[PDB]
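A.B. asks: This is the structure, below, for whatever I ask next.
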Amino acid sequence: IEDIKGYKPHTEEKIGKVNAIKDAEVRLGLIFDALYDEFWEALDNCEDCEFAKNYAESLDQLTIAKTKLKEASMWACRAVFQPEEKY
Amino acid sequence: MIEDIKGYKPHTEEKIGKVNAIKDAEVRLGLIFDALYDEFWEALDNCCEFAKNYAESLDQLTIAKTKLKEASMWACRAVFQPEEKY
Amino acid sequence: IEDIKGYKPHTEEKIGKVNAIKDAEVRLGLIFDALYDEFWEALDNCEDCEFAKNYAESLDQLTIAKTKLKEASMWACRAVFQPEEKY
Amino acid sequence: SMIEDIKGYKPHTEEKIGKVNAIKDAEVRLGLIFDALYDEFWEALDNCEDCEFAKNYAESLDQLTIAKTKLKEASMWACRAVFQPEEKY
Amino acid sequence: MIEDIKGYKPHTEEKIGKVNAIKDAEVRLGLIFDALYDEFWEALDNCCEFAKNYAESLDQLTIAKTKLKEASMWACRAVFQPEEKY
Amino acid sequence: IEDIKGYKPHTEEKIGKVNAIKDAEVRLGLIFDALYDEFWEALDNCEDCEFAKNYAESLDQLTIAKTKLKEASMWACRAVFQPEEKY
Ligand SMILES: Nc1nc2c(ncn2[C@@H]2O[C@@H]3COP(=O)(O)O[C@H]4[C@@H](O)[C@H](n5cnc6c(N)ncnc65)O[C@@H]4COP(=O)(O)O[C@H]3[C@H]2O)c(=O)[nH]1
Ligand SMILES: Nc1nc2c(ncn2[C@@H]2O[C@@H]3COP(=O)(O)O[C@H]4[C@@H](O)[C@H](n5cnc6c(N)ncnc65)O[C@@H]4COP(=O)(O)O[C@H]3[C@H]2O)c(=O)[nH]1
Ligand SMILES: Nc1nc2c(ncn2[C@@H]2O[C@@H]3COP(=O)(O)O[C@H]4[C@@H](O)[C@H](n5cnc6c(N)ncnc65)O[C@@H]4COP(=O)(O)O[C@H]3[C@H]2O)c(=O)[nH]1
Ligand SMILES: [Ca+2]
Ligand SMILES: [Ca+2]
Ligand SMILES: [Ca+2]
Ligand SMILES: [Ca+2]
């Protein structure tokens, strides 16, 4: 960790909390992933059907959801690790 | 009964189950955020050398909760599939 | 609505406010959509031209704008609906 | 003032001006709806104080503040798309 | 002219200097993002084992670039101080 | 690093790149911080003045700016570190 600027040492309490966040994060993210795959297969069956547009939009929205979830976990983990804030 | 909300389409049992599964997992993570928040706040309240760090962590958990709610809203929207005019 | 966890019944007042917010959101959204179609048509004509990358960048930025707008509306609608906030 | 003084800025055109101002016109329209709802919740909270719905009103105010921020970001990105500044990265 | 844009206000020498200071520093970081992106891209283009990893980092650097431009826009907005109707 | 779920070991190339990102981030963040302090003092001199509202708004905007910058950095750093991505 010392090689990385602003990083501080781990502690047992921090490791547990960070892994608890990540575990719950992954649980939700895998739900997003399963829904994504479902939408993908449905879109793949007929790209010119009425619902194709709707399926494509749902894929984009689930990609947004995954991005937001990773940001939420990174902010939460940052709060726990309590890194040196220069600004 | 006719749909009262602009762009809303009807529910289906499959959509309800999926949306409630998203929200269930969302709240589970959100309650972890809430617990860490209360812990930090309590520390701050009883604080010392780390007061600044505690307040920054509180601000960052507030952001985390906001991002999580946005994650859930986008995913439930994707399942609901309301009319997307743009 | 009661089938969705955290949801509350609709009221005439909430329906009017929510609809008003969406109405305005769609208006702006349609402006974004028209500008998007313009750049798309420009790319159709331009192809390999000097401004192709600029049109593609504006397309990406309008996609971002659309995303932002939807998030604004969602947050506003949430404020009006007032669901149970568990965290 | 001169846009040329700002790094990456390019000259305006009638077309861009019209489009940019159309975005901002529609943006402010929605923002004023947010502001009206915000003021309504603010007054309700002023009146409510210790009442049971106080937490709901305060959360609604926080969420409308987020909504306003997102709308300005949406406008900014759309306007940037029309202006088409130099994009170094 | 700035007056043609709704809500815009006149520049000042101080504002110009601060806005360009933000944009300058923004670009330095952005170019670092761009260099890393091109490196990942060349790696993918000429490749294998970590293809998925390279593609993922390209997506994450695209996000990073977007966040940076938003950071700059907000900072620049703060300096310019346009009319804020809401 | 191996105690944190999803983390992979560091390498010298990674360390250098991540710290280069962080250095450039802080440089911009300190500019944001300097502007924030300037606006704060201006607001503190006359909180009932006509421009107090504008200064206050500028402070909120800078705060948002700082938050975006840290997110930019975290995403870039994540890209370089290349942790295990389960979803
Ligand atoms: N004080 C302190 N803070 C830390 C430490 N490790 C991370 N942090 C902070 O938490 C942020 C989020 O970590 P994350 O696990 O949720 O996302 C991390 C993680 O996904 C990835 N990352 C960090 N170290 C990694 C590593 N060894 N291996 C693989 N991936 C790694 O890059 C993300 C962003 O790193 P960052 O430095 O820019 O922001 C950290 C950083 O500010 C740490 O050891 N000490
Ligand atoms: N086709 C369809 N789409 C729906 C329906 N209900 C919601 N949606 C969509 O999913 C979005 C996210 O829902 P959320 O539950 O994750 O966050 C919702 C939810 O938290 C809250 N909300 C909506 N209806 C509510 C209600 N009755 N009661 C309490 N809160 C409510 O407001 C949020 C945003 O509403 P929104 O309309 O702008 O976007 C919806 C909306 O576009 C629906 O019934 N049918
Ligand atoms: N080629 C080009 N691109 C422009 C020009 N003006 C703006 N842009 C781009 O559009 C972005 C968003 O514009 P906005 O009106 O929606 O937000 C603006 C606006 O709210 C404020 N701003 C810009 N010029 C201003 C000005 N004279 N006076 C008051 N406020 C001003 O700051 C934001 C712009 O910050 P930015 O420079 O980082 O991003 C611009 C910038 O990238 C321009 O004249 N030429
Ligand atoms: Ca009162
Ligand atoms: Ca009063
Ligand atoms: Ca009283
Ligand atoms: Ca000054």
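The residue numbers of chain F are those assigned by Swiss-Prot, with the residues present covering 2-88 sequentially.
According to its header, this structure was worked out by X-ray crystallography, 2.0 Å.
Yeah, the Cβs are placed from backbone N, Cα and C, and that goes for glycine too.
Feature table excerpt (Swiss-Prot):
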BINDING   F:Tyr8, F:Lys9, F:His11, F:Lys23, F:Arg79, F:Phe82  3',3'-cGAMP binding site
MUTAGEN   F:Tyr8 to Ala  No longer inhibits host CapV phospholipase, 5-fold decrease in cGAMP-binding
MUTAGEN   F:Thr12 to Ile  Partially inhibits host CapV phospholipase
MUTAGEN   F:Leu29 to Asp  No longer inhibits host CapV phospholipase, no longer binds cGAMP, does not hexamerize
MUTAGEN   F:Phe33 to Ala  Still inhibits host CapV phospholipase, binds cGAMP, about 50% hexamerization
MUTAGEN   F:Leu60 to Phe  Still inhibits host CapV phospholipase
MUTAGEN   F:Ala66 to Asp  No longer inhibits host CapV phospholipase, no longer binds cGAMP, does not hexamerize
MUTAGEN   F:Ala73 to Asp  No longer inhibits host CapV phospholipase, no longer binds cGAMP, does not hexamerize
MUTAGEN   F:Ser74 to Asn  Partially inhibits host CapV phospholipase
MUTAGEN   F:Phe82 to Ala  No longer inhibits host CapV phospholipase, 25-fold decrease in cGAMP-binding
A.B. asks: Let me make sure I understand the structure: which of the mutagenesis positions listed (F:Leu29, F:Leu60, F:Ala66, F:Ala73) has the fewest other Cβ atoms within 10 A of its Cβ?
C.D. replies: F:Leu60
A.B. asks: Of F:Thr12, F:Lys23, F:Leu29, F:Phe33, F:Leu60, which recorded positions come close to ligand 1, meaning Cβ under 6 Å from one of its atoms?
C.D. replies: none
A.B. asks: List only the single closest residue to F:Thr12 (mutagenesis position), chosen from the recorded positions F:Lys23, F:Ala73, F:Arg79, F:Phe82 by CA-CA distance.
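C.D. replies: Result for F:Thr12 (mutagenesis position): the nearest of the recorded positions is F:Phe82.
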A.B. asks: In angstrom units, rounded to an integer, how far apart are the Cα atoms of F:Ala66 (mutagenesis position) and F:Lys23 (3',3'-cGAMP binding site)?
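C.D. replies: Here the two Cα atoms lie 16 Å apart.
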A.B. asks: According to DSSP, folded down to helix, strand and coil, what is F:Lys23 (3',3'-cGAMP binding site)?
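C.D. replies: F:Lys23 (3',3'-cGAMP binding site) sits in a helix per DSSP.
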A.B. asks: Looking only at F:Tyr8, F:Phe33, F:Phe82, the mutagenesis positions on record, which one has the least crowded Cβ, with the fewest other Cβ atoms within 10 Å?
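C.D. replies: It is F:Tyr8 that, of the mutagenesis positions F:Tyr8, F:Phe33, F:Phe82, has the fewest other Cβ atoms within 10 Å.
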A.B. asks: To the nearest whole angstrom, what is the C-alpha distance linking F:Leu60 (mutagenesis position) and F:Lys23 (3',3'-cGAMP binding site)?
C.D. replies: 23
A.B. asks: Among the recorded positions F:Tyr8, F:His11, F:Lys23, F:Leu60, F:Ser74, which sit with their Cβ under 8 Å from a Cβ of chain A?
C.D. replies: F:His11, F:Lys23
A.B. asks: So which recorded positions out of F:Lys23, F:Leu29, F:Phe33, F:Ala73, F:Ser74 end up within 10 angstroms of F:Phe82 (mutagenesis position), measuring C-alpha to C-alpha?
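C.D. replies: Final answer: none.
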A.B. asks: In whole Å, could you give the widest CA to CA gap in the 3',3'-cGAMP site formed by F:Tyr8, F:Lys9, F:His11, F:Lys23, F:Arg79, F:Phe82?
C.D. replies: 19
A.B. asks: If you draw a 10 Å sphere on the Cβ of F:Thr12 (mutagenesis position), how many other Cβ atoms land inside?
C.D. replies: 12
